[PDB]
Amino acid sequence: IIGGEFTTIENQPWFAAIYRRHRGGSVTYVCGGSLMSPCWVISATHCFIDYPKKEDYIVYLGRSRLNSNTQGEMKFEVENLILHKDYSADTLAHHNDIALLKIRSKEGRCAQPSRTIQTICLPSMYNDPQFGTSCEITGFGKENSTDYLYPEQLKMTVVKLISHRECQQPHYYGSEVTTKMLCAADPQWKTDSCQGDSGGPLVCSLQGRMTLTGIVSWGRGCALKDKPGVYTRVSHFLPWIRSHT
Ligand SMILES: CC(C)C1=NCCc2ccc(NC(=O)c3ccc4cc(C(=N)N)ccc4c3)cc21
């Protein structure tokens, strides 16, 4: 995240941190996830499109720091990895960038809810907040583009959603942003999402309830003028999310 505030998992009980083991031993961090139900998690496919092996990942439902066992955590494995069957990635625009990582502990169990481990809500057919609506995003991503190290503590920020036609202007994304994408950003461009926060939760507060509206996907740079962050329009994929769970 760029700027923003340092939070803790207790404030984002549905945030899952996805790791990957290497042939050798080392374990580095990959992307962010959202817990939909005990046995499931939803992210983005570009995080896994290069190593489609389920045995390669590790997910955390309760970790505050990147190299620490923040009280109350639980370690998981990926029982099933379902990628959207038509993913493609252009120069910037990432098509059908949504995925499913069915978790399971070594004993064979799913997520066990607590003050720290909870889940967010699925949207409904044709119902996304109207532009201008502020929402939040959580992630261990970069703080400044000019870095090579992810922040040792989880961060969070607020951004405003932008209309479709506004994000489709020439000095923005043009026609590289379809209807199945959302755009959001600080109107002063000081805070934003960046590499590492990919695949994380874009939570808007729709109708009193917190909802997983977007999914960190792509974006030109990080916090650049007239260059919002793009997100997958979660709602649209209801008949998909549904038919595979
Ligand atoms: C693992 C890496 C190299 C990788 N592999 C598959 C293809 C691929 C696509 C995008 C990325 N992610 C990024 O590098 C990447 C870069 C910039 C990003 C910027 C935003 C944003 N502007 N809010 C939001 C998300 C962002 C993600 C990495 C890969």
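Throughout, chain A uses Swiss-Prot numbering, with the displayed residues spanning 179-423 in order.
According to its header, the structure was obtained by X-ray crystallography, 3.1 Å.
Even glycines carry a Cβ here, placed using N, Cα and C.
Feature annotations, reproduced from Swiss-Prot:
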- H224: active site, charge relay system (ACT_SITE)
- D275: active site, charge relay system (ACT_SITE)
- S376: active site, charge relay system (ACT_SITE)
- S323 to E: Abolishes phosphorylation, proadhesive function and ability to induce chemotactic response; when associated with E-158 (MUTAGEN)
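Feature map: Swiss-Prot annotations on the structure.
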| residue | record | DSSP class |
| --- | --- | --- |
| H224 | active site, charge relay system | helix |
| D275 | active site, charge relay system | coil |
| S323 | mutagenesis position | coil |
| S376 | active site, charge relay system | coil |
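Across the fold, the C-alpha of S323 (mutagenesis position) and the C-alpha of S376 (active site, charge relay system) stand 14 Å from each other.
In this structure, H224, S376 are the recorded positions from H224, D275, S323, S376 whose C-beta falls under 6 Å of some atom of ligand 1. Separating the Cα atoms of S376 (active site, charge relay system) and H224 (active site, charge relay system) is a whole-number distance of 9 Å. Note: the CA-CA distance between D275 (active site, charge relay system) and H224 (active site, charge relay system) rounds to 7 Å. Around the Cβ of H224 (active site, charge relay system), the same chain contributes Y265, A267, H272, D275, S376, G377, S395, each under 8 angstroms and 6 or more positions distant in sequence.
Considering other CB atoms within 10 Å as the measure, the emptiest surroundings among the recorded positions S323, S376 are those of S323.
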